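Worksheet: one structure, shown below.
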Amino acid sequence: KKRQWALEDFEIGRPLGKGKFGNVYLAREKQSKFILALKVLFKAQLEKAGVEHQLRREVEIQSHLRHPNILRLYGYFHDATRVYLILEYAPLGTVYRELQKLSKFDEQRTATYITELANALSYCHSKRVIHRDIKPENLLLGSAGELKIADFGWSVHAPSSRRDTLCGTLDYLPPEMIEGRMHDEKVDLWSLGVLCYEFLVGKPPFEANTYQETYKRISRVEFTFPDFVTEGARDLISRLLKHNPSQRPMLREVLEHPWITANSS
Ligand SMILES: NC(=O)c1ccc(Nc2nccc(Nc3ccccc3C(N)=O)n2)cc1
């Protein structure tokens, strides 16, 4: 951070999304005419929720980390009643939004996204940084439709022990993280497995009706496949969704897997 801004250095545009922490707007840096996103968070919420650190972690990590499949953080600043985050703007929304718009993905999008995601993680891991929050809602699409990871607030360094009171949903977390135990760079691989299954099926493999119900499904790795899911896909998903973190593939193994290579553009 060599420069410091102010809400006045921008021209806020249309609202992009989010709700309770604050909203995200399309922004235009007056000086340069640079387009970007401006996620505005209210101090009121921050404090009362005690996220001071996740925010610090987000602005922390995402500031340094620089990769084409990771969403950039350009800086931040806060006015009297809130904090602003200067973010890379991703022209094609979230992957979460695309999935609603398409229901399920073909083996090509699925394969591709997984690839871009692996490279980004492969890089994140380079720096012993585990995301631990890879869900389709934290995946944006670039001007060329490329995946771009965001939200490293829940992201920390590994190995780790943190038990952090709740995540809203357990869908993307692996047994270790739910079971409250120690975890590492492999948490991101179980998630990669979940995303893959979801992308092709339209629902995460452990979806349940109750938090409790899902924790059961997860903790026992109980998942089945629709008939349309091909064996190549099944193989890789079954390899990523291993109870034992140490039995999950390394990102290169994933990046070389036949089905991935046979369909990733
Ligand atoms: N409504 C759309 O077509 C649309 C949605 C999203 C983007 N891209 C984008 N880039 C950077 C940040 C960002 N923030 C968020 C927007 C919505 C929800 C959550 C966030 C967020 N806290 O990351 N969104 C572009 C268009």
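Throughout, chain A uses Swiss-Prot numbering, with the displayed residues spanning 124-388 in order.
Backbone N, Cα and C define each Cβ position, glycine as well.
DSSP assigns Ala213 (ATP binding site) to coil, not to a helix or a strand. Per Swiss-Prot, ATP binding site is recorded for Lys143, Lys162, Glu211, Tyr212, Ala213, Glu260, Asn261, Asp274.
According to Swiss-Prot, the mutagenesis experiment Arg205 to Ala carries this note: Reduces ubiquitination and proteasomal degradation. According to DSSP, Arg205 (mutagenesis position) sits within a strand segment. For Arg205 (mutagenesis position), applying a Cβ distance below 8 Å and a minimum sequence separation of six or more within one chain yields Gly145, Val163, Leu164, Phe165, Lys166, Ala167.
Using a 10 Å Cβ-Cβ cutoff, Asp256 (active site, proton acceptor) registers 21 neighbours. The active site, proton acceptor feature in Swiss-Prot is assigned to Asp256; the stated evidence is experimental evidence.
In the shown protein chains, 19 other C-beta atoms lie within 10 A of the C-beta of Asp274 (mutagenesis position). Mutagenesis annotation in Swiss-Prot: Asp274 to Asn, described as Abolishes cilia disassembly and kinase activity; the structure shown retains the original residue.
Remark: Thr288 (mutagenesis position) has no non-local neighbours by Cβ distance under 8 Å and separation of at least 6 in sequence. One mutagenesis experiment catalogued in Swiss-Prot, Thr288 to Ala, is accompanied by this note: Reduces cilia disassembly and kinase activity.
Residues within less than 8 Å, Cβ to Cβ, of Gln335 (mutagenesis position) and separated from it by at least 6 positions along the same chain comprise none. According to DSSP, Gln335 (mutagenesis position) sits within a helical segment. Experimental mutagenesis is annotated in Swiss-Prot for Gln335 to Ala, with the remark: Reduces binding to MYCN.
Counting every protein chain shown, 17 other Cβ atoms lie within 10 Å of the Cβ of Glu211 (ATP binding site). Each of the binding-site residues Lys143, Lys162 was scored by other CB atoms within 10 A of its CB, and the lowest score goes to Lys143. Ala213 are the recorded positions among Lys143, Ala213, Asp256, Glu260, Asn261, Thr288 whose C-beta comes within less than 6 Å of an atom of ligand 1, given in sequence order. Taking the Cα atom of each, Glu260 (ATP binding site) and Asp274 (mutagenesis position) are about 9 angstrom apart.
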